[PDB]
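Asks: Structure below; questions to follow.
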Amino acid sequence: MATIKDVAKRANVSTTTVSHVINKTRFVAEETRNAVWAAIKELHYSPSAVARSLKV
């Protein structure tokens, strides 16, 4: 089972660091950005629709 905590703890310390990349409030030097997007797909923890996500 996974959702958000998994990658948040694996890649960074908490979701706080993850949100920084999304809201671009503290744009890191690409390192964290790439690491986050990479880890998200690597570990995979779709909160909804395990298959994928498209349309509505």
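Residue numbers in this text run from 1 along the chain shown.
The header says solution NMR.
In case you wondered, yes, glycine gets a Cβ from its N, Cα and C as well.
Sharing the feature lines straight out of Swiss-Prot:
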DOMAIN    2-56  domain 'HTH lacI-type'
MUTAGEN   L54 to M  Slight decrease in operator DNA affinity
MUTAGEN   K55 to A  Decrease in operator DNA affinity
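Walk me through the surroundings of each of these features.
Replies: Of all Cβ atoms in the shown protein chains, 6 besides its own fall within 10 Å of the Cβ of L54 (mutagenesis position).
Listed in sequence order, there are no same-chain residues at least 6 apart in sequence whose CB falls under 8 Å from the CB of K55 (mutagenesis position).
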